[PDB]
Number of protein chains: 2
Amino acid sequence: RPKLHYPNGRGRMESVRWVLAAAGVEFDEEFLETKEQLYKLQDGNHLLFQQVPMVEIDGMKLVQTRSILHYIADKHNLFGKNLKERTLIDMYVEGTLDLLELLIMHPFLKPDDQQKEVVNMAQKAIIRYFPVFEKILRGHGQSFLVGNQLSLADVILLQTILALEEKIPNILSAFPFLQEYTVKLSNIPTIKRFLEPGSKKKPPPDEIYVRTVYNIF
Amino acid sequence: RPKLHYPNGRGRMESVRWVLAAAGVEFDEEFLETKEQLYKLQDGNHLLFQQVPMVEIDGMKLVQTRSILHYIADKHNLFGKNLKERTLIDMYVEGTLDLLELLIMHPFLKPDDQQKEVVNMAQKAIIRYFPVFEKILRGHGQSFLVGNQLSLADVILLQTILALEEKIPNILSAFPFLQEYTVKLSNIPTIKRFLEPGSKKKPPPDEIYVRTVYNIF
């Protein structure tokens, strides 16, 4: 049973929860709340590079989010069936992660900048990303980005889109394919559950989380 | 023959040149110098997500540096021989990239901050990274980080270490294993060449590059 190390919040660990969940893998969590708990962690030589996310899985202590996600994907058929597949998934993933980031950084912005920034997400999404995906989808008619099966790209995309919708509720408006895709995915049972209550799915970060994060580091 | 799109400078494309070179793969370059050349590129629908690096390879237009490096690695046995291997390489790579970044951002700093920042690289390297590697090496006695063969992790590490040494010439001092490793690697012919003159190996970014970069974007 995979163990997740991280503060209790979304952060960067979210995508991990997301994948795990989708894979229908149950896992546990050990929360950081202090610099000190962190210290012990590092002190124990648990964090390969002194930082979290760290995930204990398959007798390993994985670090590096991308690294981790790739592991799990590979452990559960979320990584395609060949190089070409793999390759796409990969790029889709990296690109998305780039957008997701804005979300990730958001909370630590100077409230004033927070706003400007929302507007910016909106534009990148609309302009840079959503279109790519819409097209892909539009052009193969399948319910998955790649190879007619759920992949890592789908989960990150989903993750992100929702997250974005939390800030810009209508962002999808011009992307009827993306809308459909989103719906269906969310219907996948694992996901459906994850989305439901009492999931390890974290909420949008609050003042506290931030504080704490600032505290731990 | 792979074609590299990017301004004429190191930037993030460097690691690509590095890997290509090490793989002993010849490739070409198309330089960006203007917003406009960029526009056409995007206009043509060449940049999957509107940005560079972009690399034309194997009839593809790869984008996302990590994405690309993984491709090439996979095309040339720089990615290990199994999941466990792969997995390490991956993490080593991600971690290194994190350090390399400092280098990457460096030039665009307010000269005043540039200095503070050097000091910081020094510390992270010394404290966070170098030690991990030294240990690894120290503990298996091999000339490669992973599986007794050159991998992607080795190239990025090399890349970075040198780059760092360009700013903090003695950074390696306390890491006799890392020193040895570095030497030997640099002796690998491909590399040796890459390091020699008339290689596609770019130099440390100058005022111009910066300017240009600022210009293109």
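Here chain A follows Swiss-Prot for its numbers: 4-220, in order, are the residues you see.
Positions of Cβ are set from backbone N, Cα and C atoms, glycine also.
Per Swiss-Prot, the features are as follows:
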{"type": "MUTAGEN", "residues": "A:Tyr9 to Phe", "note": "Reduces catalytic activity 70-fold"}
{"type": "BINDING", "residues": "A:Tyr9, A:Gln54, A:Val55, A:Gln67, A:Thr68", "note": "glutathione binding site"}
{"type": "DOMAIN", "residues": "A:85-208", "note": "domain 'GST C-terminal'"}
{"type": "MUTAGEN", "residues": "A:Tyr212 to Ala, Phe or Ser", "note": "Strongly reduced activity towards 4-hydroxynon-2-enal and 1-chloro-2,4-dinitrobenzene"}
{"type": "BINDING", "residues": "A:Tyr212", "note": "substrate binding site"}
For glutathione, what surrounds A:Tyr9, A:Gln54, A:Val55, A:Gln67, A:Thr68 with a Cβ no more than 8 Å from their Cβ centroid? A:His8, A:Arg15, A:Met16, A:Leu50, A:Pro56, A:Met57, A:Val58, A:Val66, A:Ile71
Cα distance (Å, whole number) from A:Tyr9 (mutagenesis position) to A:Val55 (glutathione binding site): 6
What whole-number Å value do you get for the CA-CA distance of A:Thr68 (glutathione binding site) and A:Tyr212 (mutagenesis position)? 20
Of the recorded positions listed as A:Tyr9, A:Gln54, A:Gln67, the one whose CA lies nearest the CA of A:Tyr212 (mutagenesis position): A:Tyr9
Could you find out if DSSP has A:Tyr212 (mutagenesis position) as helix, strand or coil? helix
Express the distance between the Cα positions of A:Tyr9 (mutagenesis position) and A:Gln54 (glutathione binding site) as a whole number of Å. 9
Same-chain residues six or more away whose CB lies under 8 A from the CB of A:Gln54 (glutathione binding site)? A:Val66
Grab the glutathione binding residues from the record (A:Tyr9, A:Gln54, A:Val55, A:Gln67, A:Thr68) and give me their largest CA-CA distance in Å. 12
Give the helix, strand or coil assignment DSSP yields for A:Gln54 (glutathione binding site). coil
Would you mind checking how many other C-beta atoms are within 10 angstroms of the C-beta on A:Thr68 (glutathione binding site)? 19
Which chain-mates of A:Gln67 (glutathione binding site) that are at least 6 residues away have a CB under 8 A from its CB, listed by sequence? A:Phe52, A:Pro56
Taking the Cβ of A:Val55 (glutathione binding site) as the centre, count every other Cβ atom within 10 Å, in any protein chain shown. 24
Across all protein chains in the structure, which of the mutagenesis positions A:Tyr9, A:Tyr212 has the highest Cβ count within 10 Å? A:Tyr9
Which recorded positions (A:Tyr9, A:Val55, A:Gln67, A:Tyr212) come close to chain B, taking a Cβ gap under 8 Å as close? A:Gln67
